[PDB]
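Colleague: Have a look at the structure that comes next, please.
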There are 2 protein chains.
Amino acid sequence: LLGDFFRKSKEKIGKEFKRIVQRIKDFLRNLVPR
Amino acid sequence: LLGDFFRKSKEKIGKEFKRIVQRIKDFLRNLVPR
Ligand SMILES: CCCCCCCCCCCC[N+](C)(C)[O-]
Ligand SMILES: CCCCCCCCCCCC[N+](C)(C)[O-]
Ligand SMILES: CCCCCCCCCCCC[N+](C)(C)[O-]
Ligand SMILES: CCCCCCCCCCCC[N+](C)(C)[O-]
Ligand SMILES: CCCCCCCCCCCC[N+](C)(C)[O-]
Ligand SMILES: CCCCCCCCCCCC[N+](C)(C)[O-]
């Protein structure tokens, strides 16, 4: 986002967000399986 | 945001975001001091 500034912070944030999205995906796959 | 889910991730994200905002603040204070 902010150009090439805050590489480290932006990568940590992206990490956690991907973790969250993955767990929400797992949950929805258990809610409506297939 | 997502209720009480993802306490740990949400806290890490908040940490990094506050770091970023603080550094941007410092920068703007050097750009227009007072
Ligand atoms: C108007 C917003 C200005 C954003 C520029 C802030 C520059 C701060 C530089 C901190 C260093 C970040 N770095 C390169 C380690 O990622
Ligand atoms: C203050 C908002 C922070 C935004 C966080 C953006 C996370 C990007 C994670 C790495 C992936 C970015 N990339 C390389 C696809 O552009
Ligand atoms: C609000 C937290 C940060 C949001 C970051 C969103 C990044 C979405 C994933 C980037 C897509 C990269 N990909 C794999 C298509 O190349
Ligand atoms: C429609 C979105 C549904 C979101 C609910 C996902 C539940 C996943 C539970 C993972 C556990 C999270 N916890 C409690 C450790 O923070
Ligand atoms: C996927 C988006 C993540 C949103 C991150 C929200 C960070 C909140 C940081 C802790 C502060 C929240 N609080 C307690 C003021 O509500
Ligand atoms: C996109 C990354 C997450 C953004 C989190 C934004 C939180 C702003 C700070 C919350 C304000 C809490 N306070 C100190 C007024 O009580």
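Note that chain B is numbered according to Swiss-Prot, with residues 134-167 shown in order.
Each residue, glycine too, has its Cβ placed from N, Cα and C.
Okay, so Swiss-Prot annotates it like this:
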- B:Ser142 to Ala: Slightly increased MIC against E.coli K12 (MIC=15 compared to MIC=5) (MUTAGEN)
- B:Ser142 to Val: Slightly increased MIC against E.coli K12 (MIC=25 compared to MIC=5) (MUTAGEN)
- B:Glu149 to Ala: Disrupts oligomerization. Loss of antimicrobial activity (MUTAGEN)
- B:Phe150 to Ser: Loss of antimicrobial activity against M.luteus (MUTAGEN)
- B:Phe150 to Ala: Loss of antimicrobial activity against M.luteus (MUTAGEN)
- B:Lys151 to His: Reduced antimicrobial activity against M.luteus (MUTAGEN)
- B:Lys151 to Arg: No impact on antimicrobial activity against M.luteus (MUTAGEN)
- B:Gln155 to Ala: No impact on antimicrobial activity against M.luteus (MUTAGEN)
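Any idea what these are sitting next to in the structure?
Modeller: Listed in sequence order, there are no same-chain residues at least 6 apart in sequence whose CB falls under 8 Å from the CB of B:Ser142 (mutagenesis position).
The 10 Å shell around the Cβ of B:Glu149 (mutagenesis position) contains 19 further Cβ atoms across the protein chains shown.
DSSP assigns B:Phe150 (mutagenesis position) to a helical segment in the three-state reduction. Cβ neighbours within 10 Å of B:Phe150 (mutagenesis position), excluding its own Cβ and spanning all shown chains: 13.
Cβ-based neighbour count (10 Å, all protein chains) for B:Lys151 (mutagenesis position) stands at 11.
Reduced to three states, the DSSP call for B:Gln155 (mutagenesis position) is helix.
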Colleague: Sequence order please: the mutagenesis positions B:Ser142, B:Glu149, B:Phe150, B:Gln155 that have their Cβ under 8 Å from a chain A Cβ, otherwise just none.
Modeller: B:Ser142, B:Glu149, B:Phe150
Colleague: I'd like the number of other C-beta atoms within 10 A of the C-beta of B:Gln155 (mutagenesis position), please.
Modeller: 10
Colleague: Which mutagenesis positions from the set B:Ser142, B:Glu149, B:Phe150, B:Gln155 come near ligand 6, judged by a Cβ under 6 Å from any of its atoms?
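Modeller: Listed by sequence, the hits are B:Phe150.
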Colleague: Taking DSSP as the reference, which of helix, strand or coil describes B:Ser142 (mutagenesis position)?
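Modeller: DSSP call for B:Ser142 (mutagenesis position): helix.
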